[PDB]
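Input: a single structure, listed below in structure tokens.
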Amino acid sequence: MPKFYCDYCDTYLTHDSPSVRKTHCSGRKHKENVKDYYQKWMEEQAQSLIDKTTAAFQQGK
Ligand SMILES: [Zn+2]
């Protein structure tokens, strides 16, 4: 599966490498940006499953 995609940003990356993916996730704003993805999922508030995936993704303690 070439090319990478960020469901939180609704965009399609072109270089799915180990530095490009981390380069895309190298800004504290990316966390607040995720709220825009699940802001209207069901007219409610869902700020729990994000910490489980943002912290337990690959190398987060
Ligand atoms: Zn993103």
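Using N, Cα and C of the backbone, Cβ positions are placed for all residues, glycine too.
Straight from Swiss-Prot, the features:
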MUTAGEN   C6 to S  Abolishes the binding to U1 snRNP
MUTAGEN   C9 to S  Abolishes the binding to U1 snRNP
MUTAGEN   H24 to Q  Abolishes the binding to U1 snRNP
MUTAGEN   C25 to S  No effect
So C9 (mutagenesis position), by the Cβ count within 10 Å over all chains shown, scores 15
Quick note, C9 (mutagenesis position) and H24 (mutagenesis position): C-alpha atoms separated, nearest Å, by 10
Within 10 angstroms of the C-beta of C6 (mutagenesis position), the count of other C-beta atoms across all shown chains comes to 16
